[PDB]
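Below is one structure; the comments refer to it alone.
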Amino acid sequence: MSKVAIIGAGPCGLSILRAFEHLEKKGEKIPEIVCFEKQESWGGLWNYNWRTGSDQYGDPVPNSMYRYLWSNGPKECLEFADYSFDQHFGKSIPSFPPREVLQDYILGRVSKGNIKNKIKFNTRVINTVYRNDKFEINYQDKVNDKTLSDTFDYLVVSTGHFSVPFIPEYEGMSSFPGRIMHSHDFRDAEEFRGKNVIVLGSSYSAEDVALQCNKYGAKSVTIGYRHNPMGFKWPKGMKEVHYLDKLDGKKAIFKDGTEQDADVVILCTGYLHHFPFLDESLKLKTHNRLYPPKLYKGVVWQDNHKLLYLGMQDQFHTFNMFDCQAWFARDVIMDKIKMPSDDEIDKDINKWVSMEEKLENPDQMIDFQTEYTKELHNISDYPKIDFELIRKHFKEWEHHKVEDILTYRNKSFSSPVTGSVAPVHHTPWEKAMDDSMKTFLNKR
Amino acid sequence: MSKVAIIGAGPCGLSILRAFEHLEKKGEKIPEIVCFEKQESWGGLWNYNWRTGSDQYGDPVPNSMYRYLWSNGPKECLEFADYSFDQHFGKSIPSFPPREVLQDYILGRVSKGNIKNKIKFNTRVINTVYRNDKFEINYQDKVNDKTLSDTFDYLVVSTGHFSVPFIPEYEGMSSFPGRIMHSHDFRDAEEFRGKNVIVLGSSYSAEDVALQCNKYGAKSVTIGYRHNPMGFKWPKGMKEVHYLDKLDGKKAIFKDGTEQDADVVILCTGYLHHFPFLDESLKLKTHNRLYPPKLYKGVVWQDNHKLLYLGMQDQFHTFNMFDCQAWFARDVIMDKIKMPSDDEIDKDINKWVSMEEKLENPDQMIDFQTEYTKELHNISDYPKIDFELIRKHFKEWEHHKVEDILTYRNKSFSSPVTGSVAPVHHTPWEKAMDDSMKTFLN
Ligand SMILES: Cc1cc2nc3c(=O)[nH]c(=O)nc-3n(C[C@H](O)[C@H](O)[C@H](O)COP(=O)(O)OP(=O)(O)OC[C@H]3O[C@@H](n4cnc5c(N)ncnc54)[C@H](O)[C@@H]3O)c2cc1C
Ligand SMILES: Cc1cc2nc3c(=O)[nH]c(=O)nc-3n(C[C@H](O)[C@H](O)[C@H](O)COP(=O)(O)OP(=O)(O)OC[C@H]3O[C@@H](n4cnc5c(N)ncnc54)[C@H](O)[C@@H]3O)c2cc1C
Ligand SMILES: NC(=O)c1ccc[n+]([C@@H]2O[C@H](COP(=O)([O-])OP(=O)(O)OC[C@H]3O[C@@H](n4cnc5c(N)ncnc54)[C@H](OP(=O)(O)O)[C@@H]3O)[C@@H](O)[C@H]2O)c1
Ligand SMILES: NC(=O)c1ccc[n+]([C@@H]2O[C@H](COP(=O)([O-])OP(=O)(O)OC[C@H]3O[C@@H](n4cnc5c(N)ncnc54)[C@H](OP(=O)(O)O)[C@@H]3O)[C@@H](O)[C@H]2O)c1
């Protein structure tokens, strides 16, 4: 009899819609659910959008994915327990597919039934306050340029945290004559063919963007790190150096003495958790990390147990962790799972936060999120999936990347759901210039 | 004894701060004024910012100007009546200065007294409702990432309307192997040297972005128009063609059949009046036009006479029109100017809107905004300035542009404030690669 709002229809919002659909299909009555999505269609980050900055309605563009993007982790690590790769594709496919393939899989899971009709598209939530036991929500109908309002018993926030970029200033940028952009702006790497590219950062975006620039013909790619190099085996035309000091006209000067002519600077400097549409009292505030505090089981807002955040952690696991989070949130909403005492909640948060702060390397992090996700898995009825296999997969994958960053996407992993072994793709990733699902799924 | 909020510290916000300063210097008591500015410094669009999109705080970047930008109208048409070019610069200088020079002029006017201390920078107004005879305003202290709140008797919205881009989709963009950007994203034309540039639009941004790209070595520049070409005398390697149909790889295809190699598409397609920080009941909704309705004298919000908008009209006049609006707004706030009846307000709006809807060419438009500005001028005490001369200047300028779009900036105009005749700059604009204030001053 309650009414539930979901903000965002990407993997997380879809996860919980799907979780609810499971109950409805079994004949259980479920709450009225309204899902708000600022994009014109579902899929979240998995939708490619040529647009950058802000859209035709002045709404910031949430899309960060670029042309030629391929899965950067084993697809087997992100398989849906309730909708296997085998079921969706009707056959085994390689472990690292291009974006369109995974998008098709994501949307395939939810496109059979009534989920889509629950989503309001081109609709942007803009204000949220909790009053008299309800979330009062204002949202802009963008096409009509009109503010609407409604009231909900539960609010699920699933707006991700890789859309609003963090963009630091470096000396000399105000006089730089080339392009300065953030990875969030990166669209078609062909833009930089024949150009000298600087990328700043040391995580997945710096890694992949640098590779894409080289793959699509950049004259050179120079990666600057502040703390430690990524240290991967970069191919010719790429180097990694310590810390941009300044841009001096067309010249990038680093603290280790390196000087490099630069045509473009790409800041792969991460993203903000950004919730302008939430009251200060409801608003999660954190940097990107495996376990922000104030989130019971990493989902329930400590100070308001009817506000639930999905997907807000930094990510090794993704789709099936979102699922475990969503099933949990569903069950909290349905009063299947009961909230422990304030003291126990706080103690449990501190237990995980304390573990999280001591993590020293990717192996410990993988183990951490594995245990986090498995604990969630055990408190609801999300179907069988082998998180122990996924643990090993992630570790093997990390070793592949250090072995050879160019070929890790050529490796094969087994499904933690069906056991199916992924075949080796008909094209090595380092040579695969065509990123279409058609080219991928069909014979060479 | 009232309290006044101003949103924005560009030319318009500075205009009204300056207007209040004039009274304060004379010894008149003025209301407490708080000015909110999302940038870290004052100057509005006249500040160059390398940033695009949104800033380190996730706040959309309001800056739209690029490097090596030169003023595109005669400076004499935008001179401050209360702070002349001669006074600020101490000598006559050419009529079309680089951005920094006019920025220096704008900030010079307000730099001498206590105005800057009234401004909160890195502060973004986010919510506004009118309740119990007051504007309740929420603003983000961006550095601290904290929402703050205050209440004001009067609210002046001076946030411009050339910051939030209107960005239309064309077929083929989803697969175009090159950059697609809006003019709002344009920063340094050198980015596009040796490139085949497509520019879409038919107004000032299209015009200047096209010329800038050509000036800075674009391999070619092709301008698409939807309705009518600008029709200027474009140099070798530039053309205007009708209506983009689709991009097909590195190829722009127009409805008039032309196929053009395209490396970058620059949408010079205008901007939104965008006021997410205002309650629906307070929010001006309009396209870019010389006289939007619901604004008495183009300033006072018809449904709330304590809400005043500045600079929201499309613009031939700029600085001194903002001044005339600001002086008016100030006098309304100070209760020196009294609001006529609801029916007289409605009639007055209808009178101007009806004239505005009938304007058919730049000459009629220049005449219209001249009369709009002069009427404003006559109801407050903004100092003497020759709007009749300005009217003539604009028309002459329009003729220069049609005669030769490459040399209109090499022309001289006389000050409507002091009569000083501007020297012709020592370098024709086309070869003017040194846009430094130093080099411009002599
Ligand atoms: C460049 C890049 C590459 C990646 N590659 C991979 C990969 O290969 N494999 C992998 O497993 N993971 C990858 N990820 C991780 C990615 O975060 C997750 O796969 C997934 O997209 C997270 O889903 P989400 O629903 O939590 O957030 P999102 O996917 O960001 O979805 C959030 C949705 O909420 C909407 N929204 C936001 N604000 C509002 C509002 N105010 N009102 C209404 N709607 C709103 C947005 O439009 C968006 O659709 C990648 C991330 C990035 C940035
Ligand atoms: C590319 C370009 C070139 C131009 N060239 C010329 C020229 O050569 N000559 C000429 O006369 N005119 C020119 N103009 C016209 C220009 O509009 C005016 O010169 C002038 O900048 C308008 O001033 P304004 O104060 O009304 O708005 P702006 O200059 O835009 O100032 C608005 C200010 O409000 C701030 N703001 C916005 N939203 C918020 C918020 N929510 N909270 C707090 N602060 C906020 C912004 O940071 C900004 O500083 C040009 C415009 C553009 C876009
Ligand atoms: N191939 C793909 O499919 C693909 C491609 C791109 C992104 N992604 C996804 O995108 C998500 C986000 O990854 P991300 O790397 O964008 O964000 P991130 O993991 O949060 O990393 C942010 C990076 O920015 C650096 N940084 C922070 N401040 C800086 C400054 N002032 N100057 C220079 N560097 C600075 C940080 O390193 P220091 O603090 O040491 O400088 C850090 O390496 C990931 O989930 C990833 O899976 C996937
Ligand atoms: N040198 C300089 O100092 C300089 C340089 C650039 C800009 N500026 C300033 O910028 C300000 C604003 O000018 P502006 O031209 O950006 O905005 P504008 O004057 O509002 O013009 C918007 C243009 O976009 C076109 N347009 C609208 N929808 C379109 C679509 N779907 N596809 C293609 N075109 C479309 C319009 O023509 P159609 O509707 O006919 O297509 C119109 O020509 C001016 O005040 C000017 O002073 C100054």
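So this one's X-ray crystallography, 2.0 Å, going by the header.
From the backbone N, Cα and C atoms, a Cβ is placed for every residue, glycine too.
The FAD binding site annotation in Swiss-Prot covers A:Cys12, A:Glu37, A:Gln39, A:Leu45, A:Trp46, A:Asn72, A:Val125, A:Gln315, A:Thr318, and the record cites experimental evidence as its basis. Listed in sequence order, the residues of the same chain lying 6 or more apart from A:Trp46 (mutagenesis position) and placing their CB within less than 8 Å of its CB are A:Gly10, A:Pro11, A:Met65, A:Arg99, A:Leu102, A:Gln103, A:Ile106. According to its DSSP assignment, A:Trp46 (mutagenesis position) is helical.
Quoted from Swiss-Prot, the note attached to the mutagenesis of A:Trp46 to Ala states: Retains 10% of wild-type activity with DMS as substrate.
Residues or ranges marked as NADP(+) binding site by Swiss-Prot: A:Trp70, A:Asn72, A:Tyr170, A:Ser202, A:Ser203, A:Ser205, A:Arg226, A:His227, A:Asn288, A:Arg409. Around the Cβ of A:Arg226 (mutagenesis position), a 10 Å sphere holds 13 further Cβ atoms from the protein chains shown.
In the three-state DSSP reading, A:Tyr170 (mutagenesis position) counts as coil. Record note (Swiss-Prot), mutagenesis A:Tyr170 to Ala: Retains 5% of wild-type activity with DMS as substrate. The unchanged residue is displayed.
Its own atom aside, the Cβ of A:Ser203 (mutagenesis position) has 14 Cβ atoms within 10 angstroms in the protein chains shown. In the three-state DSSP classification, A:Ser203 (mutagenesis position) falls within coil. Recorded in Swiss-Prot as a mutagenesis result, A:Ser203 to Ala carries the remark: Retains 20% of wild-type activity with DMS as substrate.
Under the heading of mutagenesis, Swiss-Prot lists A:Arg226 to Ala and annotates it as follows: Retains 20% of wild-type activity with DMS as substrate.
Swiss-Prot documents A:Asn288 to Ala as a published mutagenesis change and attaches the note Retains 30% of wild-type activity with DMS as substrate. In this view, A:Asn288 (mutagenesis position) is surrounded by 17 other Cβ atoms within 10 Å of its Cβ, with every protein chain counted. Under the three-state DSSP scheme, A:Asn288 (mutagenesis position) falls in the coil class.
Here Swiss-Prot notes a mutagenesis experiment, A:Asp314 to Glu, with the remark: Increases wild-type activity with DMS as substrate. Mapped onto three states, the DSSP output places A:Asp314 (mutagenesis position) in coil. On its own chain, A:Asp314 (mutagenesis position) has A:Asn288, A:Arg289, A:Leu290 as residues at least 6 apart in sequence with a Cβ closer than 8 Å to its own Cβ.
Largest Cα-to-Cα span within the NADP(+)-binding set A:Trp70, A:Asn72, A:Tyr170, A:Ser202, A:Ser203, A:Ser205, A:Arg226, A:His227, A:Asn288, A:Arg409: 34 Å. Summarising the environment of A:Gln39 (FAD binding site), the number of other Cβ atoms within 10 Å of its Cβ, over all protein chains shown, is 23.
For the pair A:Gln39 (FAD binding site) and A:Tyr170 (mutagenesis position), the Cα-Cα distance reads 32 Å. Applying an 8 A CB threshold to same-chain residues 6+ apart, the list for A:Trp70 (NADP(+) binding site) reads A:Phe96, A:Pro97, A:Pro98, A:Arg99, A:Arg409, A:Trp429, A:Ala432, A:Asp435.
Here the binding-site residues are A:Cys12, A:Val125, and the one whose Cβ sees the fewest other Cβ atoms within 10 Å is A:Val125. Classification of A:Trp70 (NADP(+) binding site) by DSSP places it within a strand. Classification of A:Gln39 (FAD binding site) by DSSP places it in coil, neither helical nor stranded. Each of the recorded positions A:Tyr170, A:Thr318 was scored by the number of other CB atoms within 10 A of its CB, and the lowest score belongs to A:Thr318.
Checked against A:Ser203 (mutagenesis position) by C-alpha proximity, the binding-site residues A:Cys12, A:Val125, A:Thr318 yield A:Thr318 as the nearest.
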